[PDB]
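Enquirer: I am attaching a structure below and will ask some questions about it afterwards.
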Amino acid sequence: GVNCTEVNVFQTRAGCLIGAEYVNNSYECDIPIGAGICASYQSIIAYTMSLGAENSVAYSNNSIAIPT
Amino acid sequence: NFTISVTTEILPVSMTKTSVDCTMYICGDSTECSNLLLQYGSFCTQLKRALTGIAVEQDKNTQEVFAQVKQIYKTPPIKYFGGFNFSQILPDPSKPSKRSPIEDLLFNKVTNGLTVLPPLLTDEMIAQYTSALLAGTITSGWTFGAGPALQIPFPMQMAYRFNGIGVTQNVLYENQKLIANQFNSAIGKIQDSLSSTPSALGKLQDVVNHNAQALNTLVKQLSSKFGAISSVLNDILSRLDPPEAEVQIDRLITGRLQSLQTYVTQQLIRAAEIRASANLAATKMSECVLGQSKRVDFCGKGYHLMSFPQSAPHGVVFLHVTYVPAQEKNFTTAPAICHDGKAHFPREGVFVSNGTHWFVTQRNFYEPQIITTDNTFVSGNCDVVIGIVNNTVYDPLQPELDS
Amino acid sequence: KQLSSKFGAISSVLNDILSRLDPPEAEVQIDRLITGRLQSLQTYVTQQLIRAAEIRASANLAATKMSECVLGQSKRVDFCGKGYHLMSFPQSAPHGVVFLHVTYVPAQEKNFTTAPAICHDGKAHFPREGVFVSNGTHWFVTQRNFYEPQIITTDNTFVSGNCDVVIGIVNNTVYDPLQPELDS
Ligand SMILES: *[C@@H]1O[C@H](CO)[C@@H](O)[C@H](O)[C@H]1NC(C)=O
Ligand SMILES: *[C@@H]1O[C@H](CO)[C@@H](O)[C@H](O)[C@H]1NC(C)=O
Ligand SMILES: *[C@@H]1O[C@H](CO)[C@@H](O)[C@H](O)[C@H]1NC(C)=O
Ligand SMILES: *[C@@H]1O[C@H](CO)[C@@H](O)[C@H](O)[C@H]1NC(C)=O
Ligand SMILES: *[C@@H]1O[C@H](CO)[C@@H](O)[C@H](O)[C@H]1NC(C)=O
Ligand SMILES: *[C@@H]1O[C@H](CO)[C@@H](O)[C@H](O)[C@H]1NC(C)=O
């Protein structure tokens, strides 16, 4: 919770983060930080947490699935 | 005749994470404070470890309350689920927060040295989780939390839900329009009732007033004399003689440490209460949502069918769907039917007679059928059953063996 | 560790204060030491009882899971294991217990085309326990968790109502064994 305008540096919605770059790609969360920010050692990068694979399932008015 | 109604119950999940600056809240900018606080053994590492463990506990509660699935399901683009209005429940992309109107309505209705940590999961991924859970419970039935998801149409899923409470599925397909209209009317009534009633939202507001009051009373106790000469560091450490000022500041920081340890005690008690409530909320999440729970009261007043959770600030809200029958009708019954010296017993229901004719019906609905041998089983003879009556039974395929 | 704390006194040893200073003050030093140690043990007791609170909460949960799933089959979904409940087994652990859940995961699915009812001779047919499943040409009834198709028979279907009230119905024949049984 510190706006670091007086003391790479990337700004999260939790304060200041020093020493971890920001990557637009998303991966599974390993170390929780806050405000949807999770960092892991790939150097050390900070990424938005991944909620999982977008496993969209089709739907119709006459489609059923039965396991075999 | 049956009436489908929706009931709402709310369950708190977690609270805002708290971190206190220990030596700053005790007394700041003083070397005498440091050399009198370092010689007390440890009154501060325990509170810091306990507070961090409580914060980790709240994060874990946010984890297993809402994240029961490892997939993010997306709703189909078709908005026609069989005449059923899923508009106040299913979120729409037109809103900037990607939230349902019910969630937006409840969110709008819901209104030193201390630091409040932000939660790991804010409102947006909780809303995405609720969207994924509603997609899984709508377009995949209940067979998605146990193995892979399967394509399940909505009406035969509803027929399965009626079949889970001992009611045959044929009653749905003759009254599908009435059920859809009743469910939509109940959704509209409960959407109006969530905003009309001001005291449908209490504990969450109460417990956040508890948290705010506990946060404010610490600073309120920060400005008390504690029986010393003064309550200000620069007035007690400059004017006074340090032979007595050391004892005065010792008593002051002793009172301050007693106050903060009392606050830590209330915080851990409230965190234990929140953890128990979140565990019961996780049980409700696993039972009333991911499948059908047959036990009464556990998921709604009456017979449970399904439920639709919605995202809430620092909590979760449930939207149960209950099967409440009505329109009672008096009848005359019998434990068994006597025919040709042997007794007949019902297989799925009970023998129900209005006048001089006897019919077999299911338990939770009136569907008069002719008494045949395909839904009855024989046992013993007609000499021991108390209250048996004499009535003929229809023999199936009769005009068939002689034709 | 709290024994080696000065607590604002000269030393943390009772024999040192009593054999080096006069009683009057020594009284104040021992009073400060004893109230500091009293607050320390009260804090320890509070910590012990809150861990007791969480531990009998966990013990009640473990006893409930032992009596339900272990002693009998639980129909509660996602209560003992990830999937349908088959069996579980208890294992002895120091200061705890470990369950061994056996689940039922019906993977490797394949989708088909269904119908809520089948129309024949002006009356609708409904399955007692299965669901009508078509693979494109013919029709079959199978279980809700395993694909074991069977021919539609009057012995595992029940009739109710007519063909106009129900929507989504299809037209197909039904096998009645009395028609090949009567002529034989
Ligand atoms: C901090 O202050 C700067 C300058 O006003 C601003 O640009 C930045 O967005 C602020 N960040 C935070 C944490 O509010
Ligand atoms: C289902 O019904 C809706 C509304 O009539 C229609 O838009 C959609 O295309 C239909 N889908 C199928 C598979 O029949
Ligand atoms: C129940 O009563 C309502 C009118 O109040 C009617 O519209 C509905 O069809 C009835 N349903 C049954 C099951 O009798
Ligand atoms: C529900 O009814 C409202 C009426 O405005 C409509 O806008 C919405 O699209 C409907 N949703 C469904 C899924 O029926
Ligand atoms: C009882 O109901 C049956 C069928 O609804 C009917 O045939 C019979 O006449 C009724 N009995 C009387 C006394 O009305
Ligand atoms: C459907 O199943 C039946 C019985 O197994 C088979 O005779 C028929 O060829 C199948 N149709 C297709 C299109 O696979």
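Numbering, chain C: per Swiss-Prot, residues 964-1147 in sequence.
If you're wondering, the header gives electron microscopy, 6.8 Å.
Just so you know, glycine gets a Cβ as well, placed from its N, Cα and C.
From Swiss-Prot, for reference:
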- C:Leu981 to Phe: In strain: Omicron/BA.1 (VARIANT)
- C:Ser982 to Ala: In strain: Alpha/B.1.1.7 (VARIANT)
- C:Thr1027 to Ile: In strain: Gamma/P.1 (VARIANT)
- C:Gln1071 to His: In strain: Kappa/B.1.617.1 (VARIANT)
- C:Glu1092 to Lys: In strain: Theta/P.3 (VARIANT)
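Are these features on the surface or tucked inside, and what touches them?
Expert: C:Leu981 (variant position): 12 other CB atoms within 10 A of its CB, across all protein chains. In the three-state DSSP assignment, the secondary structure recorded for C:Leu981 (variant position) is helix.
Sequence-distant neighbours of C:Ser982 (variant position) (same chain, six or more apart, CB under 8 Å from its CB) are absent.
Sequence-distant neighbours of C:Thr1027 (variant position): no residue of the same chain at least 6 apart has a C-beta under 8 Å from its C-beta.
The Cβ of C:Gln1071 (variant position) lies under 8 Å from no Cβ of any same-chain residue at least six residues away in sequence.
Under a cutoff of 8 A between CB atoms, and with a sequence separation of 6+ in the same chain, the neighbours of C:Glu1092 (variant position) are C:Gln1106, C:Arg1107, C:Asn1119.
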Enquirer: Looking only at DSSP and grouping its letters into three states, which state does C:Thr1027 (variant position) belong to?
Expert: helix
Enquirer: Against chain A, with Cβ pairs under 8 Å, which of the variant positions C:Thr1027, C:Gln1071, C:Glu1092 show up? Give them in sequence order, please.
Expert: C:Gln1071
